[PDB]
Amino acid sequence: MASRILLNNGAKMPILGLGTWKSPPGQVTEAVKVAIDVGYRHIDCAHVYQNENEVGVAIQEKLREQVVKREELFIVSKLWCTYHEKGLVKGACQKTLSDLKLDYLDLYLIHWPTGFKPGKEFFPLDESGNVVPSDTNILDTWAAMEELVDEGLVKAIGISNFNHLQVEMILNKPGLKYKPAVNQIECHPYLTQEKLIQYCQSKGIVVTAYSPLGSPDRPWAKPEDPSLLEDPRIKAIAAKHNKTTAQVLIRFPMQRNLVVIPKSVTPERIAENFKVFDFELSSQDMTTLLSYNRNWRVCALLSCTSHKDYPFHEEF
Ligand SMILES: NC(=O)c1ccc[n+]([C@@H]2O[C@H](COP(=O)([O-])OP(=O)(O)OC[C@H]3O[C@@H](n4cnc5c(N)ncnc54)[C@H](OP(=O)(O)O)[C@@H]3O)[C@@H](O)[C@H]2O)c1
Ligand SMILES: O=C(O)Cc1ccccc1-c1ccc(-c2cccc([N+](=O)[O-])c2)o1
């Protein structure tokens, strides 16, 4: 298991990164410092996570301390839905760069295929609670992303939460200049994503698995919901390997040639989650984990289900 995967822009991306959604601003600086100290070289960020300044403090301190060189880090962020308008894309990227205290991103993703009305609110609503869409064509958003590569703000561009038809639309864009490097999607044993993963991989697009532990801290979690970390079958596979269930859940996507971005703000877990390069799941283990698929998707919002570009009506 090599530590990095080659992207279609020629750069190498660490297959394990630290997630930062829900990491409290008073905890995330130390979380990122610890992560870098214990070997992480990839941090997954987003403007909408409201903590890029604090993530940036950690990155900057580790660069200043010369714990790691900038070229050895792989920093990812994402363009929020309210910035799909072609004329707003650069400013959104610049705000993220300013907060992270960087002069480039390694990868910048369109966060969701659904564009929303621009404004202060991340989810602009009508009086009945439907999100208010943008009319901006995503192909135009993509052209704006391409400009960021050409202006030196980002080394690679990609997409997130795009279904296969939406990926295909980008790949078929008239005058396409840069292919998406990555599609970042929810993926874990209860939502295994075989069809979309095979499609993306067949096109040379690297897939990043988000919520690999099932996002048990997502704000809309219910007590009765399925729990990957508590699944006795996964616990048994972990026990066989003398590893934790989380470690199995992280190793699983790695062996599918995915990048994976578990989130923690707990120092012991940040370290635990990185200790996944010293064991190998058998192909029988892998197939068994795949068999747990129940098409259980945790990351989607009701307010967006009538948006014309809602990604999850399609089978994949
Ligand atoms: N592109 C998108 O639309 C999108 C959507 C969702 C997520 N993401 C990205 O993917 C990242 C990961 O997904 P996620 O945050 O939804 O959830 P996740 O990584 O599946 O799970 C995070 C939860 O697991 C706990 N945890 C972590 N390691 C553990 C361990 N070793 N043992 C027990 N519990 C452990 C964390 O607790 P503590 O933090 O308290 O330790 C936290 O409650 C996000 O942070 C974000 O960067 C992207
Ligand atoms: O996006 C993230 O990385 C997590 C997240 C962080 C902060 C605020 C909202 C978030 C989600 C979670 C889902 C979500 C959506 C955002 C736009 C569209 C849809 N959808 O279902 O079509 C969902 O947006």
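Each residue, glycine too, has its Cβ placed from N, Cα and C.
A helical conformation is recorded for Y49 (mutagenesis position) in the three-state DSSP classification. The number of other Cβ atoms within 10 Å of the Cβ belonging to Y49 (mutagenesis position), over all protein chains shown, comes to 21. The annotation active site, proton donor is assigned in Swiss-Prot to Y49 on the grounds of experimental evidence.
Secondary structure at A271 (NADP(+) binding site), taken from DSSP and collapsed to helix, strand or coil, is helix. Per Swiss-Prot, the feature NADP(+) binding site maps to 10-19, 211-273.
For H111 (mutagenesis position), the same-chain residues lying six or more positions away in sequence with a CB closer than 8 A to its CB are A46, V48, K78, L79, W80, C81, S160, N161. Per Swiss-Prot, substrate binding site is recorded for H111.
Among the mutagenesis experiments that Swiss-Prot reports, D44 to N is described with the note: Reduced glyceraldehyde oxidoreductase activity. Annotation for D44 (mutagenesis position): spatial neighbours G17, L18, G19, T20, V76, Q184, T208, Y210, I261, criterion Cβ-Cβ under 8 Å with sequence separation of six or more. In this structure, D44 (mutagenesis position) is part of a beta strand by DSSP.
In Swiss-Prot, the entry for mutagenesis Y49 to F states: Complete loss of glyceraldehyde oxidoreductase activity. The structure shown retains the original residue.
For the mutagenesis experiment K78 to M, the note given by Swiss-Prot reads: Reduced glyceraldehyde oxidoreductase activity. All protein chains included, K78 (mutagenesis position) registers 26 other Cβ atoms within 10 Å of its own Cβ.
According to Swiss-Prot, the experimentally introduced change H111 to N is described as follows: Reduced glyceraldehyde oxidoreductase activity. The DSSP secondary structure for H111 (mutagenesis position) is coil.
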C-beta crowding around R251 (NADP(+) binding site), within 10 angstroms: 26
Same chain, 6+ residues apart, C-beta under 8 Å of the C-beta of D231 (NADP(+) binding site), given in sequence order: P189, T245, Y292
Residues among the recorded positions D44, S211, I261, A271 that border ligand 1 - Cβ under 6 angstroms, in sequence order: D44, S211, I261
Cα separation, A271 (NADP(+) binding site) to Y49 (mutagenesis position) (Å, whole number): 22
Sparsest-packed among the binding-site residues, when each Cβ's other Cβ atoms within 10 Å are tallied, from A221, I261, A271: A221
Among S211, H241, the one of these binding-site residues whose Cβ has the fewest neighbouring Cβ atoms within 10 Å: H241
